[PDB]
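Here the structure comes first, spelled out in structure tokens, and everything after it is commentary.
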Amino acid sequence: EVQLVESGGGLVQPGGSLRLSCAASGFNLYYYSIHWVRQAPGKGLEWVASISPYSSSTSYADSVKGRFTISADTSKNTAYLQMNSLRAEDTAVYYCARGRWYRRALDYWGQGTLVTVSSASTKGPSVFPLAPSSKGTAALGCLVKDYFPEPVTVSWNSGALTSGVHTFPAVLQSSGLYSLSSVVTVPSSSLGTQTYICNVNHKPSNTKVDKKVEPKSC
Amino acid sequence: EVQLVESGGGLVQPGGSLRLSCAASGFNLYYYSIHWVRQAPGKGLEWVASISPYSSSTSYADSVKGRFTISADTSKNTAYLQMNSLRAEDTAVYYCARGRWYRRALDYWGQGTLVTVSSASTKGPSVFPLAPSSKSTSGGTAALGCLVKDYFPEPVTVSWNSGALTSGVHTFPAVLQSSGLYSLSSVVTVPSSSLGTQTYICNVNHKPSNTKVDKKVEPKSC
Amino acid sequence: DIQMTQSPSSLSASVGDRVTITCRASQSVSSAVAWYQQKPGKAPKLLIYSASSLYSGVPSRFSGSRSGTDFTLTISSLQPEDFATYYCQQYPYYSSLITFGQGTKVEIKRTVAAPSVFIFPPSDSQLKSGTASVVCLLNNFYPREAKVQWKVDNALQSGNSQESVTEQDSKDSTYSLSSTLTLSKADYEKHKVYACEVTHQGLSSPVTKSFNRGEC
Amino acid sequence: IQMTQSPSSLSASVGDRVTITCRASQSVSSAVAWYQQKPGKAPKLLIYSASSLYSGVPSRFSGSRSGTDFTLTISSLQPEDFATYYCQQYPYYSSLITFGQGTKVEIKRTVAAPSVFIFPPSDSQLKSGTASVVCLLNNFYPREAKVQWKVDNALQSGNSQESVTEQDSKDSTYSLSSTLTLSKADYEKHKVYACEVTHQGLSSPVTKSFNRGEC
Amino acid sequence: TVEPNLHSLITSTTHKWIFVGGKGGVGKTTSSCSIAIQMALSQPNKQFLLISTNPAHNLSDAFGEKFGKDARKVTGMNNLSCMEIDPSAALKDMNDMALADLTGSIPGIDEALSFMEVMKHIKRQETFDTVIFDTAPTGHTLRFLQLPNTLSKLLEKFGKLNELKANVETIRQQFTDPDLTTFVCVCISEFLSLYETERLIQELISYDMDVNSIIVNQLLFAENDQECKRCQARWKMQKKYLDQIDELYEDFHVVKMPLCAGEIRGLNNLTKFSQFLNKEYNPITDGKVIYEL
Amino acid sequence: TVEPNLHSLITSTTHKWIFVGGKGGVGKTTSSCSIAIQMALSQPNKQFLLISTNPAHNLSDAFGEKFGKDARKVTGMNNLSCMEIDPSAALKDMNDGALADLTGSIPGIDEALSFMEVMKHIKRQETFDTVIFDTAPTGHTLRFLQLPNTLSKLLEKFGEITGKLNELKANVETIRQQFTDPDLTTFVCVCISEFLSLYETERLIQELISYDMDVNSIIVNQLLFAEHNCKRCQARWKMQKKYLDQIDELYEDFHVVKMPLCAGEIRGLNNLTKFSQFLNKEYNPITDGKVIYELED
Ligand SMILES: Nc1ncnc2c1ncn2[C@@H]1O[C@H](COP(=O)(O)OP(=O)(O)OP(=O)(O)O)[C@@H](O)[C@H]1O
Ligand SMILES: Nc1ncnc2c1ncn2[C@@H]1O[C@H](COP(=O)(O)OP(=O)(O)OP(=O)(O)O)[C@@H](O)[C@H]1O
Ligand SMILES: [Mg+2]
Ligand SMILES: [Mg+2]
Ligand SMILES: [Zn+2]
């Protein structure tokens, strides 16, 4: 059974270097072609490089030409992607794939490895309340702002409130930090009598915040 | 069927040139080797030249090396032997024979073609009697014959009494004389009693000169 | 320079429906085209190679065809596991390059549903930190297409808001959307009225939620 | 490279086992062939590669090799087998083809003394300017014989030529003619012309002679 | 336009240079002889030359006639001639008109004397209408075809010399013209042939050499056969790779040739085999022809 | 008494240069790999290098691992290394580049860089004990072998028409004599039992002998050994046996090694290894006839 496993992904600063590996099993890497395909957040597939050991040939997308170098080690049945002069734009999940001499279609893919290019250092979020308006259903939530890196997990009333909850996908801000809002709709009558606490756990910074969310005291 | 046929043999002057041909049939000459082997009068076989068109290779005996050149024209399926600076020593029957790329043994031969090197001009023979002794009887019966002298070229055929007398007849092989002309004797032994009663005529026909001679051979008039 | 123009960027369909996705090559690439399926967070799967050849193990409901520079992916009878994003791909002989289409997202078709809209002023807590975020919530709506515009004192805004949308709800197949307007505490305290105007096909004219700065 | 064949000649009878050998000066592996030739005809291939029988050749013909020594064998000689045989080498390392000296296989018969005859030159020939004296050795065996011309008891050398017939098909004997050639001048200088025949069949040399112009 | 035959090429009236090449043993010589024959038969009004650029020549062995540096007509044909350039003889000849044997033994001299034949042939046109090249195996044919591009770069930087530099450019532009020059790849449906043929076609395209014809030779077609353990095994192998060739080279003329039971040698058998370059071979129909040699 | 195998060569302790050549497609690469493997297995204490002088290399394709200008070990073996000379990269290496690439496209550069490989190996001895050459087809291989003799004559005249060259001049002469030493250098001819192969092989052997290259071994490859109802195999086997007899007769002083046409494909260390054993011990069609179907796929 044929399979590929990517490794090497991690966090580096803009202008820095990083080397990915794609270890193959179930087939001889020499008689095939191996390709790197990356996927920036919310965007489509972008081929970056190819290597054919059998014809000593390599190929690169102009977007990475001269910065990236693809290679293969037939003895260990493994391919590599040497990335230099990395930029924020290079941030994406990097897949490796095969790869036939008579068919440049990609039939086997690895699970992918995440490459993040940013000068940002690890930082915990600030949690702000999205208080329900005083005057059927009502919407309220928590604004989880300015954290890094991904991910962040949010709860409501320690996991008791799950129905009606909408936790939005994080957004990368111009600052280089992420932000998301988690909202929930509840009965307007339960506004003052029932307590709502969102529980936000940012593991990479070890910050846990519980923010009670009540209306505005006029 | 596989066969080779020589042609080109004839008379040339010493120092002159002559070109022999060996036409092949029944096989394609390119994939084979062709060889020339000659045989001088009374001598053995002497390989002179060989050619392998398939390998562009040729080889020669030292006796003919700078003088002979062997070649082939595959379009007409024929091999050739170009002879220059011929000498009397080169006078012989020239055979061509075939060899195999894997076996340089000679399996197919032509009938042979005759090459004669001499400055001698075409000339008819003189026939002289070898008269029988009247009394001697030098062991057994009596001997008489005809000397056919100074002719060229070969051959000469001799008869006796228009073919009636064949028993006891010995026609010797021709001899090349130092003059460049040939000579041979035809002899026969007959009864001494029949010497004066029987007539003996040898019949000498030299075709290359169109001279036909009948010579009666009687004893010595004392 | 070579391009593969995929269309549409998105299309809605229901189970049992016949789905068609097209991809047009800028040049002739012969039949050197493949189709992939990708679900979010997972690696793509090969469906079709050589324009119309079905890859091993792929359901027969998947089909490919070619007409000139136009390539078509077809699903005969859409199944629930077929909802995902699809990409066309060319690998022409003359080129070492591999170029992908923009992709086609296949979503679940539903009846139109109007968004209930909510606006949220920046908390006192945040303003103390120096910044101001205003959130407009579009909840449980369909289809996805909708227009949100921030009007500060009836003035149009640009470049200071970001939208984020949830995946289709597993219960009712609707979307929810958050639009976030971020201003510095200085600029926020310049204007008074903050309004979010929501335009959606399910609504009988645009709905507008708003609030005045410091009106409790 | 040389191919030394032996014997130059050998006498045998029908049914005899005949053996002919050829020694290569160097090793030629098995690259040796054997041929049979009858007078006036092209040679025929009998054996190739030392010991391989060529197609169509009778089984009584056989070839063998031992180092650089090669042997042609006839198990039981037939009448059609009397002829001359030749070995031939075609070694791989050489472009050259070389033949052995040949072996003449003649028919064996009992000793027979040659009957000798001398013939003076006719008057007809003398008119033309030259003089031929002919000595005839008739029906003898074996082939070896010695002829000497003596003019006035003086020995002659280099002015005579011999010619021999092939074995007679009826009695297998040879005949020989020796011709002494003199100018008419040298001929008419001397008186006694004698031909001396030495043969194994004679219990001492025989001499036939004549005196010039004594009928 | 992708028909699985060379009918379009055999009846071509614009091509002046036809190269036949590929990995060793696949059948360059047999195919280049077959193509030359088909063109000669199809175009009685045109004269055709078949040159061998492989030092170890096989034209003479294939036809059964000796060819040399001087072009000779093929016996049995009125408009087809072969040429086997002999490096040793050619250099002595150049010396005798105006060290030679040594230069004749130097590696590359074969490619040099081949290009000189081409170069002097062009001078003649400015004769044969079309020239077919029985090239050497993949490695050295590439060196030969780079020679125009190679000579130009070397020659210009170095600096009658202008006339020579003009001639090289003439060859360079004619070899890059798809209507004038094309390269026909011959191969077999075996693994080691797959990667070298592909590697060769890709390198040729980078030289701007037109290649749109691939001859797949020595195919068994065993399932179609009279009916064997080995043949079915090897055909099973051949059919697998054959499907892959069809897929990758869909823009190429893929012409398939059967493995004959006899030997393709001599004008007759070469012709009878060459007919399958014009009209494709049908194993169901034309299966008898492989034993009629 | 020349056994139909290369056992004497495989177990040879004197041979330093082993050339494998012949007409195209007969099986040069397959055979040169098999000889290299057999020597490596037979003589574990010696290091073996397998160089490809054929510009279109097939060593990497045969083993399934990428080789280059720098000798690398064959995976699965401890004493066999391969080398496929790259004219382009090698010249770039020596220069340190457009003009370098330009010189790299000149015809003959392949044989020159190969000779240069031989030449630097001799300097090494004065590395690997034995070097096997997977040569290019007949035509260009001969020119390569003429290179020692060509350089020698050319070199002195060079000196004239013109110290470092004098050291070079001695090295070329050293190569010249070792290639003419039957104990040090030999040429193994590969061929198939076909009509067109016979005349080129013969033509090759004769020319090699004129160069004083020792040749006493012939591999006859791709043999059917059919002798039971297949028309084509029997027809072609009938053809093959005929020419096979002709080869045996002409080359009686040679090691004539006969190799079967396998039903599988000879690829990888394993299948090459499994095939090469028949270069050491003769192939028996009745007994070892099963091995032609035992090739791993
Ligand atoms: N279709 C076929 N059927 C049967 N035998 C063939 C076929 N094609 C070629 N052959 C034979 O196989 C051998 C190889 O063919 P060929 O000589 O033409 O290839 P090649 O490419 O020219 O070789 P090289 O690289 O040395 O120049 C030849 O003996 C040829 O007769
Ligand atoms: N005994 C065999 N049995 C089966 N297949 C073989 C055998 N020998 C060689 N082959 C196959 O035939 C093809 C030719 O073999 P090979 O590559 O070794 O010849 P070559 O001499 O190296 O050709 P080239 O002239 O290009 O260098 C290869 O695909 C090989 O796998
Ligand atoms: Mg060829
Ligand atoms: Mg090879
Ligand atoms: Zn079969």
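Following Swiss-Prot, chain E shows residues 4-101, 126-153, 159-191, 215-282, 285-350, kept in their order.
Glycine is no exception: its Cβ is also placed from the backbone N, Cα and C atoms.
Residues annotated as ATP binding site in Swiss-Prot: E:26-33, E:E245, E:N272, E:315-322. For E:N272 (ATP binding site), the Cβ neighbour count at a 10 Å cut-off comes to 22, with all displayed protein chains included.
Sequence-distant neighbours of E:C288 (mutagenesis position) (same chain, 6+ apart, CB under 8 A from its CB) are E:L275, E:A277, E:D280. Under the DSSP three-state reduction, E:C288 (mutagenesis position) is assigned to helix. Annotation source Swiss-Prot lists Zn(2+) binding site at E:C285, E:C288, citing experimental evidence.
Taking the Cβ of E:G30 (mutagenesis position) as reference, residues of its chain lying under 8 Å away and at least six apart in sequence are, in sequence order, E:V241, E:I243, E:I270, E:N272, E:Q273, E:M314. DSSP assigns E:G30 (mutagenesis position) to coil, not to a helix or a strand. Here the residue is the original one, but Swiss-Prot notes a mutagenesis experiment at this spot, E:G30 to R: Abolishes ATPase activity, leading to secretion of resident ER proteins.
Among the mutagenesis entries in Swiss-Prot is E:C285 to S, noted as: Prevents dimerization; when associated with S-288. Cβ neighbours of E:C285 (mutagenesis position) (same chain, under 8 Å, six or more residues apart in sequence): E:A277.
One entry in Swiss-Prot concerns the mutagenesis experiment E:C288 to S. Its note says: Prevents dimerization; when associated with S-285.
Those recorded positions from the list E:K26, E:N272, E:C285 that have a Cβ under 8 Å from chain F Cβ atoms: E:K26, E:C285. Ranked by how many other Cβ atoms sit within 10 Å of their Cβ, the binding-site residues E:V29, E:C317 place E:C317 at the bottom. In the deposited model, 5 residues between E:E153 and E:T159 are left unbuilt, and the Cα atoms of these two flanking residues are separated by 10 Å. Counting only residues at least six positions away in the same chain, the Cβ atoms of E:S55, E:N57, E:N61, E:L62, E:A65, E:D166 sit under 8 Å from the Cβ of E:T32 (ATP binding site).
Counting every protein chain shown, the Cβ of E:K26 (ATP binding site) has 27 other Cβ atoms within 10 Å. With a cut-off of 6 Å between Cβ and the nearest atom of ligand 3, the recorded positions E:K26, E:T32, E:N272, E:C288, E:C317 reduce to E:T32. Note on E:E320 (ATP binding site): other Cβ atoms within 10 Å of its Cβ, all shown chains, come to 14. With respect to ligand 1, the recorded positions E:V29, E:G30, E:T32, E:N272, E:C288, E:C317 contribute E:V29, E:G30, E:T32, E:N272, E:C317 as residues with a C-beta closer than 6 angstroms to one of its atoms, given in sequence order. Checking the recorded positions E:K26, E:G30, E:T32, E:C285, E:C288, E:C317 for a CB within less than 6 Å of any atom of ligand 2 leaves E:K26, listed in sequence order. Chain tracing stops at E:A101 and picks up again at E:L126, leaving 24 residues unmodelled; the C-alpha atoms of these two are 13 Å apart.
With a cut-off of 6 Å between Cβ and the nearest atom of ligand 5, the recorded positions E:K26, E:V29, E:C285, E:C288, E:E320 reduce to E:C285, E:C288.
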